Amino acid sequence: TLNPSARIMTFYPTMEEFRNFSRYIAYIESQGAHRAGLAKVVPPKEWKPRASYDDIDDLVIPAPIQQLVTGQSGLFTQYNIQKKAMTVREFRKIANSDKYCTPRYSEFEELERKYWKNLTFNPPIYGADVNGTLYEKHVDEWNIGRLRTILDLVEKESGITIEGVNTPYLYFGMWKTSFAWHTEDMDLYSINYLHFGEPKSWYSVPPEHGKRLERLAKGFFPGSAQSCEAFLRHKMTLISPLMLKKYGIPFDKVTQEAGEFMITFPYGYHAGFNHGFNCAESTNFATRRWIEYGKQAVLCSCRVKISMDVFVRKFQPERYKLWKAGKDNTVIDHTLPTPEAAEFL
Ligand SMILES: O=C(O)c1ccnc(-n2nccc2-c2cccc(O)c2)c1
Ligand code: NI
Ligand SMILES: [Zn+2]
C-alpha cells in the first residue's frame, strides 16, 4: 500500500532531456516510475505547444456525452447518452454555468468527498473522444500527434488508423466528468497533456496489483463478468478510493494541473475526474516492453484489437514459430524496465 516503489513519481526534465521522447520514457522507467502505473512529467518552463487558446471557441465537439451514474456504497456504473453536437463555446457556457460549475473547496480532499458524494446527481457532459490536436504544426518535443515510437508499425507496416490510439483525441471537461477504471487498449502506454483550465485528478493501481482490482470487480459485478471476460474495458465502472482501501487494493492519487503530462504504463489501471472546465489531449504509444503485454492482453469478448504479428516478426523473430503455434508462455514481471533503459544504471 505505502511502498514508494509503487508510488507515483513526478519528473522535472531540462529542455535538453526533454527533446527525446522515447529516451526520456526509458529514463523514467530506469528510475522505477512504471511500478506505480502512472507518472507525472512537468515540462521545462519555456516550452509551449501552442501560442494561446483564445481562438478555439468554434471547435465542434461532434458527439458530447452526458454521463449518467447509478449506484451506492462507492460502487457505480456509468452510462453515456450521446447529445447532439455543440461548440467549445456552448460547452464552456454549460460548464461555467451555475448549475454545473465547480463547488466551493478549501483543499483537494474536500473536493474529492464532494465528487464521491455527488457523482450520481446533476449529470455533467463530457466532450470526449474529439479527433484533433491543439499543438501547432511546428512543435517538435512531446508532440502527441507524432511521437515516433514503435507503435508506428501499426500505421506504417499494417496500414491501419485507429482513432485515439494512433491518432490524438481531445477531451473537454467540466466539473464531475469522469473516466472510469481501465487500462489502455491492448494494454498500451498512454500520454495525456492538460492544455488549460481546471485540473484533472487521477487514481492509479500499480500493474503488479491489477489482477486484484479485476477480482474485486468480478466479485462486485458478477453479471458483467459472465458476459465478457474484460468488462472493465467497457469503461463504465467507478469504484471509490474508500472501497479500494477497505478491500486492500493499493492505489495512489495525484492531481494534474494545466501544462502537465501524465504517462500511463502497460496494465496500469487508472480512473479519475475533472475539477472543472478544461481541455486535454491524449494518445497511446509503446516501447519494446509493451510487446509482451500486447501478446497477452485480455480483450473485450462481447462487442480494438491490434495484430501483433508485425511486432513479433520485427522484434522477436526467434520466438515467432513458437508464438504462432501457441507455445510462447513468457511470464511478465511488471517490475522490470524496458530494454531501452539499459543505458541508465
Ligand atoms: O478522459 C480522461 O481524462 C481520460 C483519462 C485517462 N484515460 C482515458 N482513457 N484512456 C483510454 C480511453 C479512455 C477513455 C476515453 C473516453 C472515456 C473514458 O471514460 C475513458 C481518458
Ligand atoms: Ni486511459
Ligand atoms: Zn465486452
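The numbering of chain A matches Swiss-Prot: 7-309, 313-354, in order.
Per deposition record, X-ray crystallography, 2.3 Å.
Cβ from N, Cα, C; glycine included.
Taken from Swiss-Prot as is:
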BINDING   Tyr132, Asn198, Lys206, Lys241  2-oxoglutarate binding site
MUTAGEN   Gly133 to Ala  Abolishes histone demethylase activity; when associated with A-138
MUTAGEN   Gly138 to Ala  Abolishes histone demethylase activity; when associated with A-138
DOMAIN    142-308  domain 'JmjC'
MUTAGEN   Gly165 to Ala  Abolishes histone demethylase activity; when associated with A-165
MUTAGEN   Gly170 to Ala  Abolishes histone demethylase activity; when associated with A-165
MUTAGEN   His188 to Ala  Abolishes histone demethylase activity without affecting ability to bind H4K20me2
BINDING   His188, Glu190, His276  Fe cation binding site
BINDING   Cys234, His240, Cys306, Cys308  Zn(2+) binding site
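Other Cβ atoms within 10 Å of the Cβ of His240 (Zn(2+) binding site), summed over all protein chains shown, number 17. Here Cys306 (Zn(2+) binding site) comes close to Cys234, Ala236, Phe237, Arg239, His240: these same-chain residues lie at least six apart in sequence, with C-beta atoms under 8 angstroms from its C-beta. The two recorded residues, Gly170 (mutagenesis position) and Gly138 (mutagenesis position), show a Cα separation of 9 Å. Classification of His276 (Fe cation binding site) by DSSP places it within a strand.
Residues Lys241, taken from the recorded positions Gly133, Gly165, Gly170, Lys241, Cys306, are distinguished by a CB atom under 6 angstroms from ligand 1. In sequence order, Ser233, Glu235, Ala236, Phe237, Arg239, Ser307, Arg309 are the residues of the same chain, not among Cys234, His240, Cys306, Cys308, whose CB sits within 8 A of the CB centroid for the Zn(2+) site. Among the listed binding-site residues, namely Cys234, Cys308, the Cβ with the most fellow Cβ atoms inside 10 Å is that of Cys234. Within its own chain, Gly133 (mutagenesis position) has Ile67, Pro70, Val94, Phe97, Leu176, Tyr177, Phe178, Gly179 as residues 6 or more apart in sequence whose C-beta sits under 8 angstroms from its own. In sequence order, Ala134, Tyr177, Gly179, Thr183, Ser184, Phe185, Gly278, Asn280, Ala286, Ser288 are the residues of the same chain, not among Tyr132, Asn198, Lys206, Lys241, whose CB sits within 8 A of the CB centroid for the 2-oxoglutarate site.
Straight-line distance linking the Cα atoms of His276 (Fe cation binding site) and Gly138 (mutagenesis position), rounded to a whole number, equals 23 Å. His188 (mutagenesis position) sits 16 Å from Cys308 (Zn(2+) binding site), counting Cα to Cα. Candidate binding-site residues: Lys206, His276. Fewest other C-beta atoms within 10 angstroms, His276.
Other residues of the same chain near the Fe cation site, with their Cβ within 8 Å of the Cβ centroid of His188, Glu190, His276, are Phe185, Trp187, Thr189, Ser196, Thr270, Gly274, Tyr275, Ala277. For ligand 3, none of the recorded positions lies close by, meaning a CB under 6 A from one of its atoms; the full candidate list was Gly170, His188, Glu190. It is 16 Å from the Cα atom of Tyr132 (2-oxoglutarate binding site) to that of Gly138 (mutagenesis position).
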